[PDB]
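S.K.: Pasting a structure below so you can have a look.
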Protein chains: 4
Amino acid sequence: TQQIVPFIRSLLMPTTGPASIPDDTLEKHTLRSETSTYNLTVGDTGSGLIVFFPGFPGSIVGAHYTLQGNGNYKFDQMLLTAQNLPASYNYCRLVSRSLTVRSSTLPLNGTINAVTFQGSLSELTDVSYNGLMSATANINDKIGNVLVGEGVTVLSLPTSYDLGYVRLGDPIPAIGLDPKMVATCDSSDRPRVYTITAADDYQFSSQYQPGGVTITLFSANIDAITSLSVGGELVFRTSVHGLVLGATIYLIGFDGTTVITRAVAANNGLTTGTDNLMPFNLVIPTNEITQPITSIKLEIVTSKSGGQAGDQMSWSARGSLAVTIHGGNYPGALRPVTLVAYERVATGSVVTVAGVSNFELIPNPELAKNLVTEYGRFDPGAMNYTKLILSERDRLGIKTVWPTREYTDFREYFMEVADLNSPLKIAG
Amino acid sequence: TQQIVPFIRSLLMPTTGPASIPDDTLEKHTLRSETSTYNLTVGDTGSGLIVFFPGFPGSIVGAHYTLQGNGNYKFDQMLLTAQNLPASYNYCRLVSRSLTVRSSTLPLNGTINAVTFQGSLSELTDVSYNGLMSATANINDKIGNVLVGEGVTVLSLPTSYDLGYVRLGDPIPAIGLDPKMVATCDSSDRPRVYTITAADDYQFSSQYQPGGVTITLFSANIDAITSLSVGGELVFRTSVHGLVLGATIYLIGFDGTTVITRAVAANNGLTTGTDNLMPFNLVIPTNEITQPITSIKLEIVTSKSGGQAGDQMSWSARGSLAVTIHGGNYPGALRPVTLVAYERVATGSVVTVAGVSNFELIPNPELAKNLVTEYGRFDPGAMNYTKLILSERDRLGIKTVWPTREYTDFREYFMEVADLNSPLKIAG
Amino acid sequence: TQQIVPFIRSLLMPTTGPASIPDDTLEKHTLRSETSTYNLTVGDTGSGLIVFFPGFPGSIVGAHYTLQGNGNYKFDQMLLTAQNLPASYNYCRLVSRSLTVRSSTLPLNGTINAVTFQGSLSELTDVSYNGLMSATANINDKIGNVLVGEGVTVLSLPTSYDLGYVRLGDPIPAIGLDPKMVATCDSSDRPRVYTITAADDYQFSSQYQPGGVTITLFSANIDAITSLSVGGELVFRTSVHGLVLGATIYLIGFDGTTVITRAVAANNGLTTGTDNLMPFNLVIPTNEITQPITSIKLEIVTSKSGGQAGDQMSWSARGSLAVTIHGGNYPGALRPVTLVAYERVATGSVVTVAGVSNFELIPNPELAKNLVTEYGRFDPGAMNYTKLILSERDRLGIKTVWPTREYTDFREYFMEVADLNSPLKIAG
Amino acid sequence: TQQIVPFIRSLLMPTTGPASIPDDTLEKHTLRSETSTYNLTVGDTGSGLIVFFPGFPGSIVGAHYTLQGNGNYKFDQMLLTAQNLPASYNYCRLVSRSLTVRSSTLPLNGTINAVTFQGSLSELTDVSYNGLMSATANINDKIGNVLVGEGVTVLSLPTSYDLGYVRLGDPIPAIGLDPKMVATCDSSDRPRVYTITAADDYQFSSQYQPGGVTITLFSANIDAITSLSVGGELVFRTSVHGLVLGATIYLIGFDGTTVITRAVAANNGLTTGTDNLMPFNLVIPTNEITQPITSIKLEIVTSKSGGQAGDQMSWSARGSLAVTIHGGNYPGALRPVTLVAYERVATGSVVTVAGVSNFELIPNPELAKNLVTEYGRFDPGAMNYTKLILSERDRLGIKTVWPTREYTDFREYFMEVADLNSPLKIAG
Ligand SMILES: [Ca+2]
Ligand SMILES: [Ca+2]
């Protein structure tokens, strides 16, 4: 520390403002801060979960779920940046981010558990208040039973530098006959791909039914916050004449709710002694994803034209699907997740979220006319200092989740120099 | 203090993370932290007791008892580590541990008394809120009438170094016809042995009874949290024909409740003019011990085949028993106990427990495939510094039980160097 | 030597008082001295033997035997600490110990031979006055023909540091119907185990006898001062109908006397063509051991229901037993033995024993209320200095058995600094 | 201050533990701390008084009185040390003491006034909440209108050093026919003596009454917490035949309640023309004094054998009494009193008292067998430093009664060195 190092200051105290990342990604950019402010209402059980995406390169900060009588979560709302970055910028990179979670009202109240998990949302094996505590072995990535009144601070720590600029989901110039037409340029670099072999000569056998017989061929945990696509093909064989197949893909939210439902093939006759192809050509736009996607499943309906008492409908199925979630493997886009769980909070009280997110940004064409961009400030040793700090992360006690009181202490313990500027004022 | 000394840091501030014990026990190990988080509910009397085992080499942290109208305690639950260490590790050693106890919700709220007692649970003569205060003469091992809102901090101070690695109660590969079959390898090194001479020619005499005459031959305070065994033999002599003996061993919990009941001999004819042997071959597995064992008693039922009005049944008994509690004398396993008693807390309010336990661990065979182990970091003078600190324990005011506010102050008073790392960043 | 080193002072001059052992066994403890004072009477032969247990962690110091006309020893009494430590303390560790043995009255007076033997009492091959001298090859562990008037000094030298605290045989809270009921918590850590395969298809054959035929199946040298147990099983096979077996275990004292006798199976019918089990479930409490146990033997009585002239009773026997003596392998508990033999002392004269034993102690629950405990005084280099001294033991002539006159000289030769305390008195 | 001075540390921060008083009273002693913990219930008026005896050499810490509707106090309970010192020790000396008084529960809340008065309880002219404030002129011995939630700290400041050891009221070995027999050895050194000349030829005159005529001859304020005796004699003269005198001594508590009542002479005929003696031979044992004694009064009943309408009974009385309260003048035994008054506290709320008392102690014969005693640690300049500190008491603002918040600040302002122990750890 001398004066200090703008980037370290920004990284460890994001509410302080942005600084350019001192890596090798030399783009002309501009630096911005976006606040997040939410007043969430506590449900009947007095318990709930905030899912944060600490590294998300853009306006999505997290999602809030209340816990319900029956032990299920129920989606409340997305937690966003104050304004929608893709409306003004085309490219983006996360510099630093911190968020605060505490109670502010009573209609001395409940506790919080928090973890930073090194995987995407659907990968967590246990998301209960208590179960959170073992999502990492890292002591500085979990905090237990912090009083809600005092609150918790979530600090975003890096998962890789020299990251590319991410395209935001920015609207692209387009005209179309449909009012509800939407055209964007999506986060794409570093896609995540899931491959699901749904069937390898899977035999299906069942008696006839008016209305048909529905099965769930498979269900698989995947993650999506933004646009994705499904490709691939199932091949069906049969000895039985006049079978008609229906198939639907469901994308399921964290709360078990159907987020998106897409008929992949409806009313589709099967021919005897031949391959019957069922292609998958699904594109799911960002705006359709009303809450984080947690799993995908495929249902198949089998029915017969004629039909009787005992008819026995049978088919064989083979094939694999590929689920590409665009930009999904970009560190921060899905990957690190910070969960903040609260319980025993009085029903009707307010859980207050306040955060600052800092970005390197490239303006969209209209803003670029009035927004000057520059290469980052050069200070050598900024990156080495960051590397040193992170290297000593555990001995310094630099947490991703803090009791706010401890984070406040840390701020003043660190940051003991901010020294005006000695004789520039008297120099010459 | 220079930078500092990882071990001292861990010992005095366990929430900070683990460090290797700088003794002579050089094993390849790995270092881990496990949190403990509980939200306990206050009962009708507004009063209760938390029993901590500050030195326990494993996942058992303590037990919670509520105090009842009639002045008895009633077991609530075991307080454990976040995850069950024996499921993942085979050997273990406690590095450091701290726990916090404070109220978090209102249904401001009562007082705490706490002590660290240099003996096992059943050895305490007085466990009432007030009586606690005289369990030690050591001023830094007791704290009185701390406000519950502010809370108490329990700090685990060593009871011996150069301790062996303890085998956790880890499951061992086994197949068996019984679904409920359980096979473990238990904490064994340093067993504790109790010897009870239950009778030395004890004469029994009583009139006949349909259903028999039951006596409690003896009752004795012992301690067990994990597996134990009972061995030995009673020998019975008699002049009366056709006497049948029943005998049962009861292991009683801290709350006076029967934890385990084992028939040692049921329906057992006594022959005239001969020794009649009653062997003890009891093995009590860990999983059967649902709460800490506090005493053992033996009941004997005496009945006669025929029977009338006045029949006078008599026998003479001789023999001693041995109760071996496996690994019981391992310092920390039973020995030091920290009691945290609360009273005058409003009924229905939450007493919140949060702790961190630090361990040296050896992975089980499956984890050992992916868990690198190492000999501890060498720093000379770490142990001498520890010895110095502990030697000056009282003048430094290093308590095992703290008002949390005072412990917090101590943390910042100590730990005045954590200094980044000066020119490594500028060296060469 | 600077001032000096409390521990070295205590180790080499125990009459000086206790000091904490400077090892890694960091327990809160208290330091105490216990004297031993005995005036033993010399028997008819003018000859006898004192067996010392120099390292015994507790109140047992040794035992006195007189030598008799027929060349046998006869037990006189146990030599103990002034007060019974287990009545006041639960845990204990030996710091240092010295004892003096000299004549004090005339009814000038005979000679002493002494050795420190690196094994337990029963392991000595030769315990005669003269034979002692070859129990070790170590010149500083034997002393020959010291005049009784001048006397001998026994100095306890370490057999391992970093020893655990030993549980004393302390009474445990217990109620029972029998007045003579005794419940203790025994020295257990580091048990010693003997395994005796008493028979491997041993054939027995003998003619009938009214009253039976008794054999001694085996006899084996073992050591016990405190509680022990016998486990295991013999299995008997036979072709002869109506055989009844009796079996008794005898624990024999150093003087050939029966200390303890326990019927293991009395009146026990053997069935033809089957295994007949004879289990061993013996627990022998400390208080029953009136003098050191030196061997164990098992007698078996064989009798027949019917019986005639020539009947030939036969059985086959198989099995092994295990004798566990609790805490038996704890260095000091049984292991080093110092023998002080005297002869040619006038009958009726007094052999005077005076000693000091120094301990680290943990008080029992009742005393713990008024007994402050602390971690040991820290002085670095205390242990290294001890290691150096012991490393040079032979060149320094540090004996375990001394002519008292030579030990006295050594005391004043060593210990040439005890220097008041220069200007603290004038400092500031 | 260098490191510091154990005694000053103990004196100014008693919760820190005991230290030997650095005066000339060189006794082999032991050092102990005793906590005091009470949860007092607030009465109907929301107002009450705690009387502390800050210098009391023993287990009596103070007494709690609630204030009542009618403006009278009513005794609640004695405030004691955690355990009864006289059960374990025979002699005692107070080193240092501090106590904390604050509210803890609610069914913010009230105020506290406190003073240290340089006299015994009964000597206070005004004990009302407001009146307290003028019991001393010393600004550092009074504190006004401290919030109850924050609380008050009572610090015991010396009233003389070189005090003798005080005998505690320890039980003495005794057998007697009465179960309720009690034999103690009492605080005696430095008795306090009151002399009351109850009459100097006091003429009594009154008409006859069936049942008699009762008068209160005198009433006088005295102080007693422990055993006292009354000696002396009244002499009665009369001209009237057949007068019978009854006389009773009452010892009255602070709350106006009779603590002890003793008939001094019942039914006692007076002879004409002679001295009629009425001796006083009262011994009042400690255990009879259920609350502090505040005054003594003597009532006399006068009756006549015969009796009529107008009979005029007359007597003359002369004499003085002496009330000796044993050890009463020992500084601390009665003398300094600290009053903590609260008012406007909500009815039913808890006023929490927590304290530490530090003592030099000599064990009773049974404990002396296991309790090592020593002369105090020598440090020169300890007493001079104490004398300096006290000499500058007012400029340093060292109070006997503090707002707890101010005392806490003082603790950290003082006590700025507690410095581990620099290179002992690296010396040689
Ligand atoms: Ca790079
Ligand atoms: Ca060692």
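Residue numbering for chain A follows Swiss-Prot, covering 8-114, 120-440 in order.
Placed from the backbone N, Cα and C atoms, the Cβ positions cover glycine too.
Summarising the annotation, Swiss-Prot assigns divalent metal cation binding site to A:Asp30. Here Swiss-Prot notes a natural variant, A:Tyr80 to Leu, with the remark: In strain: Isolate Indian. Record note (Swiss-Prot) on the natural variant A:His253 to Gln: In strain: Isolate Indian. Among the natural variants in Swiss-Prot is A:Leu263 to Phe, noted as: In strain: Isolate Indian.
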S.K.: Write out the long-range same-chain contacts of A:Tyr80 (variant position), meaning residues 6 or more apart in sequence whose Cβ is under 8 Å from its Cβ.
M.R.: A:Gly55, A:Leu56, A:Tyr72, A:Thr73, A:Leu74, A:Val139, A:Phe266, A:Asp267, A:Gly268
S.K.: Of all the recorded positions given, A:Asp30, A:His253, A:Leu263, which residue's CB has the most CB neighbours within 10 A?
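M.R.: Most Cβ neighbours within 10 Å: A:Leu263.
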S.K.: List those recorded positions among A:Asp30, A:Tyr80, A:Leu263 whose Cβ lies under 8 Å from any Cβ of chain B, in sequence order, or write 'none' if there are none.
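M.R.: Near chain B, no listed recorded positions qualify.
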S.K.: Measuring Cα to Cα, tell me the gap between A:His253 (variant position) and A:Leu263 (variant position) in whole angstrom.
M.R.: 32
S.K.: Between A:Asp30 (divalent metal cation binding site) and A:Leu263 (variant position), how many Å separate their Cα atoms?
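M.R.: For A:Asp30 (divalent metal cation binding site) versus A:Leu263 (variant position), the Cα atoms are 37 Å apart.
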S.K.: Under a three-state reading of DSSP, tell me whether A:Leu263 (variant position) is helix, strand or coil.
M.R.: strand
